[PDB]
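Undergrad: Handing you this structure, nothing more for now.
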Amino acid sequence: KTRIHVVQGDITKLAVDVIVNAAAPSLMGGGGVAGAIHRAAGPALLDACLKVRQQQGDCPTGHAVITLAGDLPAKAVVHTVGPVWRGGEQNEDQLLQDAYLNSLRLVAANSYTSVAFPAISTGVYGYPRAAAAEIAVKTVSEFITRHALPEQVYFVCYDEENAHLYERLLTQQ
Ligand SMILES: Nc1ncnc2c1ncn2[C@@H]1O[C@H](COP(=O)(O)OP(=O)(O)OC[C@H]2O[C@@H](O)[C@H](O)[C@@H]2O)[C@@H](O)[C@H]1O
């Protein structure tokens, strides 16, 4: 689209309004993007995530929260919790959808115009890469069709295989 883009590389480098984190309910850092993001952002991010936890407890699956972004070139970080993949009969598809939706909603609610997304749930949470990307693209596309904000959406893909996957699902629209 004019509004949705596929970029390949490291999400932490993206100068966008908001960067999206594939988080765990704890919100306390992790391995995949979560680690990359935290490391890049610096200690302020963690302090902020603590404050949130302190205030709302664990972030439930399919939901999302927004914080400052510290040393990141972004203005804010949205932490969202993807589902753990359990074979597809445990409402996973819906919950992944919700993750994308609630994220977008928060970006908008906070008057942000641009947002970057990683491939939520496809790493350690073990979501089949292809089914996931389908939901991501469908959900985001349908949403931006209904809404002025966010104006710009970036799908950040960590490898070429995934990048191509997205790139063509997008043309399937
Ligand atoms: N710097 C990066 N930029 C963009 N994408 C990345 C990066 N590093 C990894 N990825 C990709 O981000 C996607 C997200 O998968 P994960 O980061 O493993 O997160 P997720 O599957 O949603 O499960 C999250 C779980 O792992 C921890 O990282 C996190 O705290 C939580 O416990 C995967 O495609 C992974 O390749």
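Chain A residue numbers are taken from Swiss-Prot; in order, the displayed residues are 2-174.
Backbone N, Cα and C atoms are what each Cβ position is placed from, and that goes for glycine too.
What Swiss-Prot notes for the published mutagenesis of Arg40 to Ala is this: Causes a 17-fold increase in the dissociation constant of the YmdB-RNase III interaction. Looking at Swiss-Prot, the entry for mutagenesis of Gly124 to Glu says: Abolishes enzyme activity. In Swiss-Prot, a published mutagenesis experiment is listed as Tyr126 to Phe, annotated No change in activity. In Swiss-Prot, the entry for mutagenesis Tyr126 to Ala states: Loss of activity. The structure shown retains the original residue.
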Undergrad: List the same-chain residues at least 6 positions away in sequence whose Cβ sits under 8 Å from the Cβ of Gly124 (mutagenesis position), in sequence order, or say none.
TA: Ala23, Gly32, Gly33, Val34
Undergrad: State the Cα to Cα distance, in Å, between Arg40 (mutagenesis position) and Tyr126 (mutagenesis position), rounded to an integer.
TA: 21
Undergrad: Please list, in sequence order, the residues in the chain of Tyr126 (mutagenesis position) that are at least six apart in sequence and whose C-beta is under 8 Å away from its C-beta.
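TA: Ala23, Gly83, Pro84, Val85, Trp86 - these are the non-local Cβ neighbours of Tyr126 (mutagenesis position), listed in sequence order.
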